[PDB]
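Chemist: Structure below; questions to follow.
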Amino acid sequence: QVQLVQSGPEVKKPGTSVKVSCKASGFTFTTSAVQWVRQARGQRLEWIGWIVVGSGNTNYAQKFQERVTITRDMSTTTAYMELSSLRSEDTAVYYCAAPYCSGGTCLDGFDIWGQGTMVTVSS
Amino acid sequence: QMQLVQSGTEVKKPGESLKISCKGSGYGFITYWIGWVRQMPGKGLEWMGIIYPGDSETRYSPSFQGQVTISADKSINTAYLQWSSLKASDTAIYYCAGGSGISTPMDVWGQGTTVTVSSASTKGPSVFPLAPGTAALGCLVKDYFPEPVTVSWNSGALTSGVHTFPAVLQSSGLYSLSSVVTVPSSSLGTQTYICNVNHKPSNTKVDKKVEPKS
Amino acid sequence: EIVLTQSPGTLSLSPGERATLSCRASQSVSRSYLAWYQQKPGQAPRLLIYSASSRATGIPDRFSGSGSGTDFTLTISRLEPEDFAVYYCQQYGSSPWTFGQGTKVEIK
Amino acid sequence: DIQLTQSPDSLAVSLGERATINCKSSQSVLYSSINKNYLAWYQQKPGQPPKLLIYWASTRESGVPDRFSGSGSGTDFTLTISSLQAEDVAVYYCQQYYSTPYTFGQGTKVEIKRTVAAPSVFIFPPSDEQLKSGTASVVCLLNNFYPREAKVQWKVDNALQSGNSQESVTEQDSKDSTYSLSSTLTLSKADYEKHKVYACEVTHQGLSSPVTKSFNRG
Amino acid sequence: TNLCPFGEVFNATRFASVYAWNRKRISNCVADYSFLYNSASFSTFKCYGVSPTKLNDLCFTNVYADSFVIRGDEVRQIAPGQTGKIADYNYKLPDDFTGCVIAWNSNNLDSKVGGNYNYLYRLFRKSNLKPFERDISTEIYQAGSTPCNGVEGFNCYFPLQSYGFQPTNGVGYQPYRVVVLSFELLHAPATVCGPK
Ligand SMILES: *[C@@H]1O[C@H](CO)[C@@H](O)[C@H](O)[C@H]1NC(C)=O
């Protein structure tokens, strides 16, 4: 099917931590990469970070470098994005994206996109 | 060289776990793969599985995939074959054989453990006489469990011409055995013959004299 | 970081008009790493153009990106209601990957 | 899966003669690295574990005599015993250690080919002490015969019996190379007392007339 | 009375990485394998095809001793028919492998308090290695179709990953030294004999 299934939406009080999952299927995940980006309802796209699957090397944004952590598991081909100290502005939908890799080559863009995980932070 | 010692014989009921052990001692045990093989009452040798005690690399035969488990403890150089709530079809002798490599023939063999699985319980034997230029005398040891029984004649006085037949499993789950001896039939009333049977599972020792028919 | 500013802010056209977008950068960006994505209300972003001027699998032949350095544009020939969405430019060559503020295309 | 079948199921060979056992594999067991056939021959005597007779289809073990030889390549292999002694009476298996899972052969039973020996037939009525338990068992003994193939039938008032008999044979006696068989016929005391004459009829290669040993209940 | 230089491979003070494994050939000498037993302690000893107990009574034409360092989690991958990154991009044994694989824990030698990063392993490759093939290329792995002009980034990843052996690591992440003996009896006359 070659899709990217994320985790369901979760509601978290301010100051706690959430871990959005991201499992790929249908394509070779060993040499691919996974980028995480958030987006509020009707607002712009705020890039969070990205990770290489084969190495685990991560690069985060200037604003999330202290509160986000991106990891992966190759045995199950699942990426994880953990965000801590949830303030009010974190309420958005978090998308993970990955390029398509059918052989040794991959695509020069992020065509595969998850369904999105809306994280809501309230009391 | 290499030597493998196995555990004692086990008698169990259908629906109970069991763990046979196989301990190795000799020169360079670190290279030996220990393999389990089955032999049922009868003639077949069927390869069950193999394991390397260094790590836990275990390979099972497709006929023993989900029925048995094979484990190993490297601290004491032992392999283990484990059943969980086994069946009555497991009554057999199980050998463990060592091979200095995986694709190496089984060089060193164990003594083999006898596993007897029956819904029956321990029962002492009942002996009965078998009265007659040559006559035949004997004893019939019937309705005992489990195996084995030691049958001698006159506490071991005579042994030539003695034939002790293998046991047979009756329909009731008990065992039957026959011991016979041929005599010149000219000294029947001159010489006395007594069967001495021993069934240690029930701690029974029966000495029965067998006289000719009147 | 490499700031991506999109012009114009919003657009309103009709079926048959060639709609052209623009997304400029503060510094020179390699063409091989500036994607154009489409996002309809409700769904995840849909990759239209990858690298630069290279259409993804399944995208109609009406979408075409083109540009270099600090200036890139996206153009559509036939305006069908499928093209009613927001469009974003993302560069992925610098240390932090930046998106655009969005160009809402309210087609009537 | 690799399958091995041994051509001779049973092998009757006289003392000091040559005995051949064939093993046919479904696949080739030859290694390209060392050009050796990954096949072993094992021998097991009654009551003892099997000992590795030969390995690599040809190489003899450290502790085997020179009469046990192994030959063959590809898929056909042969185990040959030059001078068969009284020790060699056992079951021989061929196994492959080329790949997992390992597979043993069918098992070839060897025996010392003796001259045809007629059995000594005896019959034993149920003792008066056994009838107290309510179950009778009449015994039929076949002593020192050859070959092993013999047929035993029970007749109660000249009526053939089946389904209530149990046979058991001994291993080949290494002294005279003969066998002994015992057949037990079990009946209920009520069903045993309803009959008069009980007979054991044996047929065997080496009998002119099938031997019938009978006895009346009185 | 020439003894084969098996010692210089085992008690060597320096071992190489797995992507750049070392190999020494053996020829024209007496191979006494008594050191394989009652000498130091081996955590893993897996022989395939050959029985070492009989190695003293055999002669081979080609003998190769390969040596490298991995971690515990990967010592199971040094075997015929194994998969994973180590068996595909670093060191692969053929299906008809006829030799032995010995491995011992070297956490006291290949681990520093600051972390040993000199032992690397290959991470990406275009295709799987063939049996006994070494690759030491440092070219950036061009994951996509865009050329990686010596700069890393998207679809441009460095092919070598550091192990980072630390003394406080678990036994599964501790450095293990692995030596693989390979025996081949080919059409040439055999010269690597044992004491027979
Ligand atoms: C390693 O062993 C060889 C052979 O026994 C010996 O010549 C050499 O000196 C040893 N090296 C060390 C460092 O012990």
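Residue numbering for chain E follows Swiss-Prot, covering 333-528 in order.
Per the header of the entry, the method used was X-ray crystallography, 2.9 Å.
Any Cβ shown, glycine's included, is placed from N, Cα and C.
In Swiss-Prot, the entry for natural variant E:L368 to I states: In strain: Omicron/XBB.1.5, Omicron/EG.5.1. The structure shown retains the original residue. Under its natural variant entries, Swiss-Prot includes E:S375 to F with the note: In strain: Omicron/BA.1, Omicron/BA.2, Omicron/BA.2.12.1, Omicron/BA.2.75, Omicron/BA.4, Omicron/BA.5, Omicron/BQ.1.1, Omicron/XBB.1.5, Omicron/EG.5.1. Here Swiss-Prot notes a natural variant, E:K417 to T, with the remark: In strain: Gamma/P.1. Quoting Swiss-Prot on the natural variant E:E484 to K: In strain: Beta/B.1.351, Eta/B.1.525, Theta/P.3, Iota/B.1.526, B.1.1.318, Gamma/P.1, Zeta/P.2 and Mu/B.1.621; May enhance affinity to human ACE2 receptor. Among the sequence features in Swiss-Prot, the mutagenesis site E:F490 to L is noted as follows: Increased resistance to neutralizing antibodies and human covalescent sera neutralization. Here the residue is the original one, but Swiss-Prot notes a natural variant at this spot, E:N501 to Y: In strain: Alpha/B.1.1.7, Beta/B.1.351, Gamma/P.1, Theta/P.3, Mu/B.1.621, 19B/501Y, Omicron/BA.1, Omicron/BA.2, Omicron/BA.2.12.1, Omicron/BA.2.75, Omicron/BA.4, Omicron/BA.5, Omicron/BQ.1.1, Omicron/XBB.1.5, Omicron/EG.5.1; May enhance affinity to human ACE2 receptor.
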Chemist: Between C-alpha atoms, which of these recorded positions comes nearest to E:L368 (variant position): E:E484, E:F490, E:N501?
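Modeler: Comparing Cα positions, the candidate nearest E:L368 (variant position) turns out to be E:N501.
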Chemist: Could you state the whole-number distance in Å separating the C-alpha atoms of E:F490 (mutagenesis position) and E:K417 (variant position)?
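Modeler: Distance between the two Cα atoms comes out at 15 Å.
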Chemist: Under 8 Å Cβ-Cβ from E:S375 (variant position), six or more apart in the same chain: what's there?
Modeler: E:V407, E:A435, E:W436, E:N437, E:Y508
Chemist: What's the CA to CA span in angstrom from E:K417 (variant position) over to E:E484 (variant position)?
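Modeler: Cα-Cα distance, E:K417 (variant position) to E:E484 (variant position): 21 Å.
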Chemist: If I take the alpha carbons of E:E484 (variant position) and E:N501 (variant position), what is the distance between them in whole Å?
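Modeler: Here the two Cα atoms are 30 Å apart.
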Chemist: For E:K417 (variant position), name the DSSP secondary structure in the helix/strand/coil scheme.
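Modeler: Note: E:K417 (variant position) is helical by DSSP.
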Chemist: Using Cβ atoms and a cut-off of under 8 Å, determine which of the variant positions E:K417, E:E484, E:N501 neighbour chain B, and list them by sequence position, or give 'none'.
Modeler: none
